[PDB]
Amino acid sequence: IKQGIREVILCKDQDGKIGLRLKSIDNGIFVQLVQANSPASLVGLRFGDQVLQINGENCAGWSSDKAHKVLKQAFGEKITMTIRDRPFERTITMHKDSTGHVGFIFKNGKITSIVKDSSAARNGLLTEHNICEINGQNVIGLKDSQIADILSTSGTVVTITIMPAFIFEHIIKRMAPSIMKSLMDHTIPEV
């Protein structure tokens, strides 16, 4: 999680899309969805990012409807956003044991117990937290088995980005669980 605010400059693709759904949370506006191979993914927008400004207008107190409406009426060529990086999330670094374990159990992407004497224990991994990313790859909507796969195939250092479940459940409300699987950008980012 970066250490403050950043400007991103966006360009609507040939279809007039940027690849973003936005959600109103606590009178802010947050990224609910970044579509793979969209403008929003290329400029590096992430699930859980806060949008402070759009073309230098403040998002404070906007409905999710009005943020979507504002995006629809921009002059395409150039859209500026002011982003606060994943404010509801934290990142935790862990080291696998010789058995290739970090030392937790999860269900539907939600950590449910921490294994005693593990790197997860030693690093204060919390339960009731949804897994948002692993080694910087978004894993939201993947099956549990595929998250377990990504962890199997990671090297011995594992970085997990987590979010309190209450907050996660409030952000994804009114997103189809199959759009989560289908269209949430799970790619490693491009250089």
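We number chain A the same way Swiss-Prot does; the residues here are 108-298, in that order.
Header lists the method as X-ray crystallography, 1.9 Å.
Backbone N, Cα and C atoms are what each Cβ position is placed from, and that goes for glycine too.
Here Swiss-Prot flags 114-193 as domain 'PDZ 1'.
Remark: secondary structure over the domain 'PDZ 2' (198-273) totals 16 helix, 30 strand, 30 coil, with classes taken from DSSP. Positions annotated as domain 'PDZ 2' by Swiss-Prot: 198-273.
Annotation of the mutagenesis experiment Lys214 to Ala in Swiss-Prot: Disruption of the cooperative binding of C-terminal peptides from FZD7 and phosphatidylinositol-4,5-bisphosphate. Impaired interaction with FZD7 and disruption of the cooperative binding of C-terminal peptides from FZD7 and phosphatidylinositol-4,5-bisphosphate; when associated with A-250. Just so you know, the Cβ of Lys214 (mutagenesis position) picks up 9 other Cβ atoms within 10 Å once every protein chain is counted.
Swiss-Prot lists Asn215 to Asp among its mutagenesis entries, and the accompanying note reads: Disruption of the cooperative binding of C-terminal peptides from FZD7 and phosphatidylinositol-4,5-bisphosphate.
While the structure shown retains the original residue, Swiss-Prot records the mutagenesis experiment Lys250 to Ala with this note: Disruption of the cooperative binding of C-terminal peptides from FZD7 and phosphatidylinositol-4,5-bisphosphate. Impaired interaction with FZD7 and disruption of the cooperative binding of C-terminal peptides from FZD7 and phosphatidylinositol-4,5-bisphosphate; when associated with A-214. Counting only same-chain residues at least 6 apart in sequence, those with a Cβ under 8 Å from the Cβ of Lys250 (mutagenesis position) are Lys288.
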C-beta crowding around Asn215 (mutagenesis position), within 10 angstroms
11
